[PDB]
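Below is one structure, written out as structure tokens; comments come after it.
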Protein chains: 6
Amino acid sequence: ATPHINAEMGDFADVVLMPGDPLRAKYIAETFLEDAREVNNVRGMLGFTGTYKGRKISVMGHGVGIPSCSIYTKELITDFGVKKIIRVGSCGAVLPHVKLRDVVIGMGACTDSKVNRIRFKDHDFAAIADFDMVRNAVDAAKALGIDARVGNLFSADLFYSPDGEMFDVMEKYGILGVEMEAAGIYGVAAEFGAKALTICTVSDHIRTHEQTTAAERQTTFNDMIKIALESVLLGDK
Amino acid sequence: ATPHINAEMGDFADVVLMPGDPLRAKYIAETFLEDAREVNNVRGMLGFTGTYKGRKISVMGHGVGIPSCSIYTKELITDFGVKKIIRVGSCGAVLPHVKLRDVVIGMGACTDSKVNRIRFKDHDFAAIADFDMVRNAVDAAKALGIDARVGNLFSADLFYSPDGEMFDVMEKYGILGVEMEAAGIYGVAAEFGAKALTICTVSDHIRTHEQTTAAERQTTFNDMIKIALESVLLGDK
Amino acid sequence: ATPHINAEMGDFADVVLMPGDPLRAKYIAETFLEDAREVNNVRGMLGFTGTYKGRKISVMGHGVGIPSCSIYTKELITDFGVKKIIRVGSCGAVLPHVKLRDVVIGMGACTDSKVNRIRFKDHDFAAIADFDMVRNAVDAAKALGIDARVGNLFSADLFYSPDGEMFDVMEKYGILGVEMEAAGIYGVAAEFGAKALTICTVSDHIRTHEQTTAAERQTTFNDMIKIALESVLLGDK
Amino acid sequence: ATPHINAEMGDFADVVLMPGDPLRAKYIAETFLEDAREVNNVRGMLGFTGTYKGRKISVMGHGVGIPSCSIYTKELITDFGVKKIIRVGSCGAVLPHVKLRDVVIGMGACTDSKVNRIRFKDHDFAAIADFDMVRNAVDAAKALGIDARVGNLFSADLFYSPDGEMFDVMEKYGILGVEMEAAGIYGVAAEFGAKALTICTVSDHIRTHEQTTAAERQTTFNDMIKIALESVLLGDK
Amino acid sequence: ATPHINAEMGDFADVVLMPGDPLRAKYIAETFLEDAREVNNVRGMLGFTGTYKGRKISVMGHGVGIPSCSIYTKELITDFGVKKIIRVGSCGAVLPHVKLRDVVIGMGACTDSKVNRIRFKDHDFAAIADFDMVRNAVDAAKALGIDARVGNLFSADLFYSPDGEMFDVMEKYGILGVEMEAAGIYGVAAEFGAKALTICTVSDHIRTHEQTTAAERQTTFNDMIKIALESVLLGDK
Amino acid sequence: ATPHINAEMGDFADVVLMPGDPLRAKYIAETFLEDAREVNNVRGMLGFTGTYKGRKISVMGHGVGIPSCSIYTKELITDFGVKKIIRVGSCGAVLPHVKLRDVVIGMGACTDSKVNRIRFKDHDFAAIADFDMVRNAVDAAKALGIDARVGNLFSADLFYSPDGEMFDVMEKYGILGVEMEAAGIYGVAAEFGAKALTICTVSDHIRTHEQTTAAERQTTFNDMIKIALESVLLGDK
Ligand SMILES: Cc1ncnc2c1ncn2[C@@H]1O[C@H]([C@H](C)O)[C@@H](O)[C@H]1O
Ligand SMILES: Cc1ncnc2c1ncn2[C@@H]1O[C@H]([C@H](C)O)[C@@H](O)[C@H]1O
Ligand SMILES: Cc1ncnc2c1ncn2[C@@H]1O[C@H]([C@H](C)O)[C@@H](O)[C@H]1O
Ligand SMILES: Cc1ncnc2c1ncn2[C@@H]1O[C@H]([C@H](C)O)[C@@H](O)[C@H]1O
Ligand SMILES: Cc1ncnc2c1ncn2[C@@H]1O[C@H]([C@H](C)O)[C@@H](O)[C@H]1O
Ligand SMILES: Cc1ncnc2c1ncn2[C@@H]1O[C@H]([C@H](C)O)[C@@H](O)[C@H]1O
């Protein structure tokens, strides 16, 4: 039992899927996992552990922003023996060729947060995902006939940034998606010796927003979820 | 209707109490407000609006960390016309004379986050509360026979900080409590021309943790809540 | 005695009013203090001790800038037993609604300086005044039929700054006035465990571009001193 | 031609291998390329063009340090149509489990340099390699019966640094190797829209304190070059 | 007349000697200048203009700290036709072989102030003296038979620095004297287009703690004055 | 023998002239030194030792960029008894009155590199040349009838800077030449206890874009060489 997770060692699987702000952990568990049991309820942050094709897997949200996900990912790693963390959420795009509903894999994550500088003696720590997890996600996506773009994400501290010019800079440097967690999670993974990966589905254009109906949402979200789950089975092979 | 608040202008009162990680908005509304109606449900972030001694007041959680509360406080201010925001939560203490269950008023909030430097051309922005709100809280506390200490809080980005030496620095400079939101909220209030105040109840010692039973928790939490609500009535006078 | 103050313990009261201009200190002592005696003249930084309505009080200039006032306030606190430093100065206006001859109280002080970062491990230290001293000042002002605005001041290192764009940033975030010492004094007070407050009269509006010239300006300046002196009396009671 | 490269469009292939040591470039061309011709000699930074298994390939030194390699990679990309820069160098080991003669692939590169901050508005830019080039390299290594570790490299500005405490920080956060160019090259690739990858052989273990001397060391160095060359062939297919 | 100097174009010579202490400027005028006339007394910052062997010369205090002297030097340069500023101050020694009353000439000035970073886009501006002025001072000292070291000074914002270790770093890099103005003055000279030089007399030793002592005290503060005045004549020839 | 120099104590003179281009070091040795003998060829960084009017002198390239020259200058100072380093390089002019082939002497060197901040606890280290060396060079130039400006150089990390505006700031502060090594060399000289000086020949103009031209080209690159060599003899006397 930790300060924010009311569970015990063994309650969570070695692999944890963490739903972004959209997806719900309860939805993932009852739709993709079999024999799911509830392992956490603190702050309504429902956690679940079940199996996917015989493989043990847990699911639990990470909350909005670096400070929030940093809490949970740290405790899962040091107190519940979790080895892999896969975040599945949404992101905004700044690149014209990146479209609404595209799946983006964050091999790296830029940020305007100060958490990584505090850890790295104020130098540049390249917040990156585990390579194998990236390749598993990409391969699982190809197997499902889904084209997944791999590159940098940008984890912002302020959803409502005062500096609108930064989005242009992001576009110039190839950032595929803007979210608020990746860099924080990768920082924790490196700090405590674990592996992590962030997968996002473009929910909107920070430029010229398109128009995909609610029917064209849960269908793409299920895709990202399958990618995540299937990528885990590939990693075991 | 905003990106994270599914409500319309008028749904929230001009004054909003935002519960810290402990307290629940639903609890506050059904225990201290009369005729409360639900005004928000997005992401299970329940919002409520009712009255306290005839005074219109809304309550809704802000989530963990600066990035999270920055979202909600900004939208409440610019899209729902909110003028005052009062955060009520818990904090850790570094000072020996500051005890478990003491009420602390954050006239100012230090931080290791970069959000205020991004707003203030990388200079030092003194993240402060509205003076009148501070004095109202203090006076309301005296009226209830509660001694409230006023000073600096510290809003950390990392609950699990790699630099343990910083707590000593905090103690040396008189920080009364460690939390993760104040500086973020004060930053938003100043950016969009509103007023804000953070009130915390010491939940633990980052030094030698005491032992206050669960009976010695909800009793102090109710105190902080009353302080907050009564401080609003004083502000109207 | 120290290299900058040629006096001995006891020569100063436990409360010291400090204007930037040393000649202003002589003006204060001759105008409001009874039985005032000069207690320092090193570097021409005149210091005086006398009584106001029977209360022992000292007044001494602190010079221009954070580095200057930092030396004097520090020595006053650690070598002369001073417990309170009120600074009485002038500030430049940035907000259009802050008019000439307006009394401003600095609950907090933003800054250009790196002194607080040096003290606070390169993080954001919210440089604040002592709460009770601020409240005492507002009440003293009220009793004198004067409206006092409480908020943020900005302590600049460069009176003649090359970045003219900073003034708009200051206005956006509600800075009430621009001066050059508050943040330094508040840093010292916290570092050495004392209490401080900065009170200013607006002598110029950087907006409409206008300084001062009138018997009314000198009236407002005296009102600030009266607020300072009376506030210490309220503090004792 | 430019002030640093005396060649014309066409003289270089669209893919360039780049070791730090210009004499190493001559070694590569003579050992693995057929019909190799010297295409640059300015400042002694030898460049060569030939073919590997019928594929046009170029190889040129980039000199020591981020500032040096930044000029060459930039010119190669904007003036000679180069689309891929693979760097083949040596790195110092920080992790005890990373042994001598180990092939390291830099998916990301941390750094001491301020170049990416200059480019990215003083924020954290995650300097990463191109995903497909990394994957191509791992597969080429696999086909050659070689284990390749993929992760973070650290690009230092000072080979002789005064802060010896940084090496422990590097180890804690899992840096696989220390070199001096990766982050600079990755910054250039992103700024000018090209693709890059850095591959290194561990020539020394800063831990147990040991460099190299053996026919086995030269064997591993050749294996890295073979991995680089074969990986570009896989990239075309 | 400027905001801090009540004088008129022509009241000052084109070269001004400036100690931090206004009273020292008074001593210099009465002891080394003929027909000395006071030209300023605002804020007690005494300024004088006279003759030295026929050369029109001025001497005026600049106060303590970069912010203070920045104001005076600036106004003198933009409104009184001042071409050369020669600071004649005191400094704290950090090196073992430097003793009280030793004369140091600062061709460069390090600092922990942020003023030059604000002027130089946050990069490193090498705050240096005018070369010819340094050479004139070195020559004048030789002809006078007075020893003098030439090198880097360190301009501190905090006389009472909370970072004791920094003195070791200063010693390591050969800092000759610790004062509080040089870097600022050099910054102003470069920004407003004039020439400046700082000459200091070791006022005390930071390691041994031996402050000024014996009649020898000011006697060397005479040496630096003579060197400054004679350097001016040399510069004219 | 050091990691980058295959030579032995005694192979180098106590003073070394260092251009960035190894081939230029070769030209200098063959054109100005008698009995020139190659003493290093590692990484192609040609080093030579010979005689100039009887004085033993060495000349060796240091490569492009602060990181590169930091390595060579350091090793020469700690393992080959080198007391003086004289960089003889090229630079880009930013001021209108500075033309191609003008000789500049850098008594100071600004920079956007982070190396000195890493050495100086993140404060501003004034990277300066040895005063006597500057004076020797100025005198040697006078006797040679060669014009030469003395002032600040700017050592850039990025030749292809993404920040064009910075050149305007450089111009404003009187930067005489933009190169890429001076600040680093000065940092090394101070850290390891030696003396250094940088002399540059305007290689081109950043505003007009006129790079090297006419036979006059290297002819002035001869002027700086003559000045450097003659300055050494002057320094010996
Ligand atoms: C454009 C944009 N900017 C910032 N965060 C974004 C975003 N688009 C999607 N997100 C993701 O959704 C949540 C935010 C709070 O809406 C967060 O959970 C976040 O990861
Ligand atoms: C010691 C300590 N450190 C950081 N946050 C603390 C804290 N004590 C209480 N908090 C508050 O409770 C939540 C954290 C996430 O537990 C957050 O909501 C926070 O405001
Ligand atoms: C507009 C403006 N900018 C900067 N400082 C200002 C100011 N208006 C007033 N001050 C105050 O007066 C002094 C400066 C030196 O003149 C200082 O003591 C300072 O506190
Ligand atoms: C331990 C260690 N530290 C720094 N750089 C190192 C290193 N081990 C190898 N390198 C690589 O080799 C070059 C340095 C110049 O010798 C550089 O090209 C660099 O990439
Ligand atoms: C040890 C030490 N540290 C900092 N400044 C010092 C010093 N010793 C002398 N000075 C110089 O004298 C003044 C200080 C405030 O006494 C200042 O004007 C300053 O330039
Ligand atoms: C315009 C400009 N900017 C930066 N460096 C410049 C320059 N003009 C000349 N240099 C000097 O020559 C080398 C550069 C890489 O060509 C480097 O060795 C450098 O010192």
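Chain E is numbered as in Swiss-Prot; the shown residues are, in order, 2-238.
The header says X-ray crystallography, 2.4 Å.
Cβ coordinates are placed from backbone N, Cα and C, and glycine is handled just like the others.
Now, the feature entries from Swiss-Prot:
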| type | residues | note |
| --- | --- | --- |
| BINDING | E:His5, E:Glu180, E:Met181, E:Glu182, E:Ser204, E:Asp205 | purine D-ribonucleoside binding site |
| BINDING | E:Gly21, E:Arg25, E:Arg44, E:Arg88, E:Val89, E:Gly90, E:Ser91 | phosphate binding site |
| MUTAGEN | E:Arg25 to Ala | Severe loss of catalytic activity. 20-fold decrease in affinity for phosphate |
| MUTAGEN | E:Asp205 to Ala or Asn | Severe loss of catalytic activity |
| ACT_SITE | E:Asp205 | active site, proton donor |
| MUTAGEN | E:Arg218 to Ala | Severe loss of catalytic activity |
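Recorded features from Swiss-Prot, shown on the structure.
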residue	record	DSSP class
E:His5	purine D-ribonucleoside binding site	coil
E:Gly21	phosphate binding site	coil
E:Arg44	phosphate binding site	helix
E:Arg88	phosphate binding site	strand
E:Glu182	purine D-ribonucleoside binding site	coil
E:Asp205	mutagenesis position	strand
E:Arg218	mutagenesis position	helix
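Within the set of recorded positions E:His5, E:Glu180, E:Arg218, the entry lying nearest in space to E:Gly21 (phosphate binding site) is E:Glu180 (CA atoms).
Within 10 Å of the Cβ of E:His5 (purine D-ribonucleoside binding site) there are 19 other Cβ atoms, across all protein chains.
Taken in sequence order, the recorded positions E:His5, E:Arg25, E:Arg44, E:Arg88, E:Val89, E:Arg218 that lie near ligand 5, meaning a CB under 6 Å from one of its atoms, form an empty set. For the recorded positions E:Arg25, E:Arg44, E:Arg88, E:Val89, E:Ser91, E:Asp205, a Cα to Cα distance of within 10 angstroms from E:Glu180 (purine D-ribonucleoside binding site) holds for E:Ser91. In sequence order, E:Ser91, E:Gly93, E:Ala94, E:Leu101, E:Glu211, E:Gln212, E:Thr213 make up the list of same-chain residues 6 or more apart from E:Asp205 (mutagenesis position) whose Cβ falls under 8 Å from its Cβ. Here E:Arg218 (mutagenesis position) comes close to E:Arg102: these same-chain residues lie at least six apart in sequence, with C-beta atoms under 8 angstroms from its C-beta. The CA atom of E:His5 (purine D-ribonucleoside binding site) is located 18 Å away from the CA atom of E:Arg88 (phosphate binding site). Applying an under-8 Å Cβ distance to chain C, the binding-site residues E:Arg88, E:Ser91, E:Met181 reduce to E:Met181.
Spatially close to E:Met181 (purine D-ribonucleoside binding site) yet at least six residues away along the chain are E:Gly21, E:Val65, E:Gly66, E:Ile67, E:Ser156, E:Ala157, E:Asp158, E:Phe160, judged by Cβ distances under 8 angstroms. Geometry remark: E:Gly90 (phosphate binding site) versus E:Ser204 (purine D-ribonucleoside binding site), CA distance 9 Å. A separation of roughly 16 Å, to the nearest angstrom, links the Cα atoms of E:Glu182 (purine D-ribonucleoside binding site) and E:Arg25 (mutagenesis position). In this view, E:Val89 (phosphate binding site) is surrounded by 24 other Cβ atoms within 10 Å of its Cβ, with every protein chain counted. A distance of 12 Å separates the Cα atom of E:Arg88 (phosphate binding site) from that of E:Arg25 (mutagenesis position). Among the recorded positions E:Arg25, E:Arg44, E:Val89, no residue is found with its Cα located within 10 Å of the Cα of E:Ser204 (purine D-ribonucleoside binding site).
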